[PDB]
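**Q** One structure, as structure tokens, below. Some questions next.
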Amino acid sequence: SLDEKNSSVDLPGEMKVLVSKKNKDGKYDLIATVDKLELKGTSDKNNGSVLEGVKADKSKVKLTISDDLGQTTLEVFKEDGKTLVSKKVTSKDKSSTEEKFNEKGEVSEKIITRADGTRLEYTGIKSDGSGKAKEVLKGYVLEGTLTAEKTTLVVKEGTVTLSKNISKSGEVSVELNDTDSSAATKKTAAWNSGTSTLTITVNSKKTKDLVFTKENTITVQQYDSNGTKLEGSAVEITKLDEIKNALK
Amino acid sequence: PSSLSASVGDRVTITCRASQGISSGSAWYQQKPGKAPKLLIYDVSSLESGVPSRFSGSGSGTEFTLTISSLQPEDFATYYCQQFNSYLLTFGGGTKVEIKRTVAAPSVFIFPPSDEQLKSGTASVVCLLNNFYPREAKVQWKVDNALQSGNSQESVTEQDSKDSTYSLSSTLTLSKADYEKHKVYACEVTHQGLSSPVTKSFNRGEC
Amino acid sequence: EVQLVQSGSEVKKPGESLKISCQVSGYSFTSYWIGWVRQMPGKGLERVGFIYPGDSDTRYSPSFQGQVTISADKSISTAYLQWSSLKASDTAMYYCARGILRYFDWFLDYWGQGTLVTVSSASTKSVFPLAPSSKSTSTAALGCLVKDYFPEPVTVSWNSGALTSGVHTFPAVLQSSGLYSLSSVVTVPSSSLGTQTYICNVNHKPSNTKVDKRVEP
């Protein structure tokens, strides 16, 4: 217990740093506890805005708090304090990217947790930027693989291949391919870059319309019996089978 | 690159602006003349071990900042900035910090080509600007009638460790033939420490 | 204490193949990365390539892939940078350093002292110390014009290391002939002339040619 009167701002990550209310040399000193560990440090500020530590594994810990209290950057290092093992960057809005590292410092794993709670798990990340990917959603899981170019998550029902492609940077594009030649059931879609909507057109009749929200969900507002107007209203998809039925 | 004029005790903050900014962090180095660069800052606040506390590094996004609380003499070097952007590769172009002193004037001296060298068909006229400040100084060459542009070659000393002066050496060269069809070789210097352009001249063959 | 000791300076001609070493000591040669940096004269730094000795994982800067070759040797803790056929543009100082791999690039923890690499079709040549000489009215200045030599290193003194104050041995310059030219000057009081002999002591090791020239008015 450093102090209880001259001290405890409990944010942005699930952590509380104890700013002082000066130290021996003009810099407010601040302390935080992270998983049974005491991280001590100093700062020219008096609002929480770096912390060192040493694990019983001889390792090194360096928690960083931004100068506006909007991020934590909890870094765990090897015994030299330069080669890192695990760097988790949590943000204020509960969005975070956690990473693990190999002996040569390359990224082994990477888990991007969005604000809305949806995850994006990367495993077996090769030295080239590739590996096995998966996306944990609200009510279902998507699966795919990774190349450094794009993150590719694919859903197939029979001949149809629904590919959801993610830019390196966050942008989302969707593709659809069908191997049927029957123009009576050749499921063909046309992406919309603006409204972020995929629009199936089966047998020259638009049969449904699939939006991808900025909140990472999938909607279904089917068209009329002639493919001329939207009938009913959009329903959020909660199970994966309901997506295969969208291609069915 | 760029240069900077500061005295001891001053506070300096070097800014490092990225073109296309996704950086994840930055690093800084210090290179003195003829020496291996030294790691000051990594992971924008480091410090590297063995660096005085007067060195601090911060920044965010595309813009990174190195700061020295108060300059010391040993802190006078070139400073580079390394961003971890996908962009590559060379470095920040570099920023050199020079010592600020009272404006001194160049003592100017002109040397005619030696007779021995004239045997060898090469005539090398040397003009000298000695122990001045600041480094900015333009040396114009005047062969008796005309002003010359593309035959000079300048070369400057490093900032003198004692008196923070500079010294330049303009070296007009031409062939013995071209040399022996003109009489007057003059060297006009302009510099802030001079109230008017100093010219030193000589005539071909008047000892 | 960690030390990175590179091989000596090298002078080569367009076409020749070159190897450069870097012997690390003071840490586990395999547990980290080793790399090279190109600093062309009076310019900034250039990441060229890095390897990981634990599995000999080599990665090259795109400006070099196909042009240069990096290797290492665990048994001696040495790293290597080599060319198949040197070009004139390769003339630079090359540093060897320890990288730490921040997602795309390495920041460089420890550095070696070398290594100077001159590359020219020029042939080893001798200095020509000629004499720029006094005088004028009056505080005087004289020097030596060390011209048309090769390669870069020359050592210039005044009066066998006695005369030091007011000496300015300028940086070399590369002439269009491919030969380095240089001038060393010294300031002296005008009243000391004739009563004090002044000589410059030149030394050009790549030809072992010593030239002591006396400069007089």
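We number chain A the way Swiss-Prot does; in order, the residues shown are 23-29, 31-44, 46-73, 75-273.
Per the header: X-ray crystallography, 3.0 Å.
Placed from the backbone N, Cα and C atoms, the Cβ positions cover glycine too.
Feature list, courtesy of Swiss-Prot:
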VARIANT   A:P35 to S  In strain: CA7
VARIANT   A:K39 to N  In strain: PBre and 21343WI
VARIANT   A:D59 to H  In strain: 42373NY3
VARIANT   A:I90 to V  In strain: CA8
VARIANT   A:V114 to A  In strain: PBre
VARIANT   A:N127 to S  In strain: CA8
VARIANT   A:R144 to K  In strain: 21343WI
VARIANT   A:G149 to E  In strain: PBre and 42373NY3
VARIANT   A:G164 to S  In strain: PBre
VARIANT   A:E196 to A  In strain: CA8 and 21343WI
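Surface or core, plus neighbours and distances: that's what I need for these features.
**A** Taking Cβ-Cβ distances under 8 Å and a sequence gap of 6 or more within the same chain, the neighbours of A:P35 (variant position) are A:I90, A:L94, A:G95, A:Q96, A:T97, A:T115, A:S116, A:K117. The DSSP secondary structure for A:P35 (variant position) is coil.
A:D59 (variant position) falls within neither a helix nor a strand when secondary structure is assigned with DSSP, and so counts as coil. Listed in sequence order, the residues of the same chain lying 6 or more apart from A:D59 (variant position) and placing their CB within less than 8 Å of its CB: none are present.
The DSSP secondary structure for A:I90 (variant position) is strand.
A C-beta separation below 8 Å, combined with a sequence spacing of at least six in one chain, links A:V114 (variant position) to A:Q96, A:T97, A:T98, A:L99, A:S121, A:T122, A:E123.
There are 14 other Cβ atoms within 10 Å of the Cβ belonging to A:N127 (variant position).
Within 10 Å of the C-beta of A:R144 (variant position) we count 16 further C-beta atoms, all protein chains included.
Sequence-distant contacts of A:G149 (variant position), defined as residues of its own chain at least six apart whose C-beta falls under 8 angstroms from its C-beta, comprise A:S133, A:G156, A:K157.
In the structure as shown, the Cβ atom of A:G164 (variant position) sits within 10 Å of 12 other Cβ atoms.
Within 10 Å of the C-beta atom of A:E196 (variant position) sit 10 other C-beta atoms, taking all shown protein chains into account.
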**Q** Between the Cα atoms of A:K39 (variant position) and A:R144 (variant position), find the distance and write it as a whole number of Å.
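**A** With the alpha carbons as reference points, the distance is 25 Å.
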**Q** Express the distance between the Cα positions of A:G164 (variant position) and A:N127 (variant position) as a whole number of Å.
**A** 32
**Q** Should A:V114 (variant position) be counted as helix, strand, or coil on the basis of DSSP?
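**A** Looking at the DSSP assignment, A:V114 (variant position) belongs to a strand.
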**Q** Per DSSP, to which secondary structure element type does A:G149 (variant position) belong, with helix, strand and coil as the options?
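**A** Looking at the DSSP assignment, A:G149 (variant position) belongs to neither helix nor strand, so coil.
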